[PDB]
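This structure is in structure tokens; I'll ask about it shortly.
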Amino acid sequence: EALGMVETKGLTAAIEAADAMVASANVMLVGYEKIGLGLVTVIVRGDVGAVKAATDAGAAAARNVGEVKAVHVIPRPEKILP
Amino acid sequence: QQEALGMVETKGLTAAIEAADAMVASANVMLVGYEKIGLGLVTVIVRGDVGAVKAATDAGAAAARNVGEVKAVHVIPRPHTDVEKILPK
Amino acid sequence: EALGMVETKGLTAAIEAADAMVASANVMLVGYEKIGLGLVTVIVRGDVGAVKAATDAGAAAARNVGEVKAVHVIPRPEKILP
Amino acid sequence: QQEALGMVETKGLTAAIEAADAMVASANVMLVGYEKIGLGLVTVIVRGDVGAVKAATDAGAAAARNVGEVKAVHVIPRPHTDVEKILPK
Amino acid sequence: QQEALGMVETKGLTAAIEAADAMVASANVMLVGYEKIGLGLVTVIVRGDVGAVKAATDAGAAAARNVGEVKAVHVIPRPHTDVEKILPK
Amino acid sequence: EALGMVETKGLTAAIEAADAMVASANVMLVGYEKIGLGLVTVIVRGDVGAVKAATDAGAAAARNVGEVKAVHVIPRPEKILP
């Protein structure tokens, strides 16, 4: 049960990422995190395969809207989230 | 391709309220809400038909431009079963 | 029943605007909004005439304290506020 | 011209607490509170007589300057019926 | 010199979650939590033995560097009676 | 019963200051304050002597981690805090 995240500059690029990820595979949206400097992180949860597929599609879709600052998959054993 | 989310991201809140007003008066769109992400950035979100949403965002963006900076303008067509599920809310 | 707003860089310029607007005409102070980057929006509600008079006086008074970033009147039919 | 609001806006919180202390010890002014607006900006607000408020803000600004940056210093004379009504509180 | 606090401060949240994961898998350290201070800065805090904490922070910092910027890496040895008392929590 | 504070750029430098202050003298940690721009203020309370000793040690320790923006002691008569 992996965690996946797309970090963007702008919220529009983050919602675009969230839409692309959930349509792409069997992943559940955990939520959003605002850390300032116009930075928003979109977090998904699901099996490793579904998470890797979702983040690649979420990053590719956000890229067309705004600047993607980070794309990452953590195949974890939600304790690690804020 | 029937249901959609629309957004106008501005630098300044006045430009965002101006966008929200122009959107709802220009097309058959319902205001979902606002989001503050820091750096003076505010996102205005609307919901309605893809055609209505594309028309609202173009009018929202044009009206906000007269007040402040518009940083982003975007339309996301949605499945219609859980249109608002992808929003932070 | 119009909405009026003065957006400033600095809070002192915003409180100065709020004071000038409420003394100028029959307008009710809705509140303040902080959006970061030192930006503060002062919002008033009242009839269109009273709102246009208040915002012109609020902008002119704030100008003497700090930098006014936006001045606007919306003659609306509070649903549109955050 | 009898009741007034006073403010000292600083870059840094230490300079703001230093201003608040200098204000209350220098003149017959009551501390209303603080406001954080981002960009490291903090506003200290005082209430009292116009004369006392002008004297407190000058001492608050001078004391804060030794600690940090002072971005704004201002006095607003108020009607006395609803002195604090204009504040965000 | 037995109990310690460790921290990795990053620009970006993804780099912070990556640090948190690398820390807990690399050494016998417990994740305390996160702190957002603005400017896109996030601090990840761990608790454990001084040796384990120095090993976790080095692995957390190295793993975060592959994702984003690491702004600070630090180890604070603690008395063991009230290890977490100094944290903002 | 004085107030003492160390203002830093970064949270790590602030926690380092808090640790150095509490070990240095008989001072109680009031708390932390985040004002944005990566600025964090660490506040202590105790007798004037203990507070002056704590802030000097807290500033010296933070200096080795990050940039200290302010160091100050107020020998007060907690009303003055946010």
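Quick note: numbers on chain F are straight from Swiss-Prot, i.e. 4-80, 85-89, in order.
How was it done? The header gives X-ray crystallography, 2.3 Å.
Cβ coordinates come from backbone N, Cα and C, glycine included.
Found this in Swiss-Prot, in case it helps:
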type	residues	note
MUTAGEN	F:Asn29 to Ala	Subject to propionaldehyde toxicity, makes about 75% BMCs, shells are wrinkled and leaky
MUTAGEN	F:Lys37 to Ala	Slow growth at limiting vitamin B12, wild-type at saturating conditions
MUTAGEN	F:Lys37 to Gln	Improved growth on 1,2-PD, makes slightly larger BMCs, alters accumulation of PD metabolites
MUTAGEN	F:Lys55 to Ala	Slow growth at limiting vitamin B12, wild-type at saturating conditions
MUTAGEN	F:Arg79 to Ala	Subject to propionaldehyde toxicity, makes about 70% BMCs, protein shells appear wild-type but leak
MUTAGEN	F:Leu88 to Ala	Decreased amounts of PduP in purified BMCs
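Thinking about packing and proximity, how do these listed features fit into the structure?
DSSP assigns F:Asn29 (mutagenesis position) to coil in the three-state reduction, outside any helix or strand. Long-range Cβ contacts of F:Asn29 (mutagenesis position) within its own chain (separation 6+, distance under 8 Å): F:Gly49, F:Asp50, F:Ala53.
There are 20 other Cβ atoms within 10 Å of the Cβ belonging to F:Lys37 (mutagenesis position).
According to DSSP, F:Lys37 (mutagenesis position) is assigned to a strand segment.
Taking Cβ-Cβ distances under 8 Å and a sequence gap of 6 or more within the same chain, the neighbours of F:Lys55 (mutagenesis position) are F:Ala5, F:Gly7, F:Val76. Reduced to three states, the DSSP call for F:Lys55 (mutagenesis position) is helix.
Around the Cβ of F:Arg79 (mutagenesis position), 18 further Cβ atoms fall within 10 Å across all displayed protein chains. Mapped onto three states, the DSSP output places F:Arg79 (mutagenesis position) in coil.
Non-local neighbourhood of F:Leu88 (mutagenesis position): F:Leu6, F:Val33, F:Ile46, each in the same chain, at least six residues away, with C-beta under 8 Å from its C-beta. Taken residue by residue with DSSP, F:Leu88 (mutagenesis position) is part of neither helix nor strand, so it is coil.
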When each of the mutagenesis positions F:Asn29, F:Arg79, F:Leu88 is checked against chain D, which show a C-beta distance below 8 angstroms?
F:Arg79, F:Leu88
Before the 4 missing residues sits F:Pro80, after them F:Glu85; how far apart are their C-alpha atoms, in Å?
9
Sorry to bug you, but what's the C-alpha spacing from F:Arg79 (mutagenesis position) to F:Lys37 (mutagenesis position), rounded to the closest Å?
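Distance (Cα to Cα, whole Å): 23 Å.
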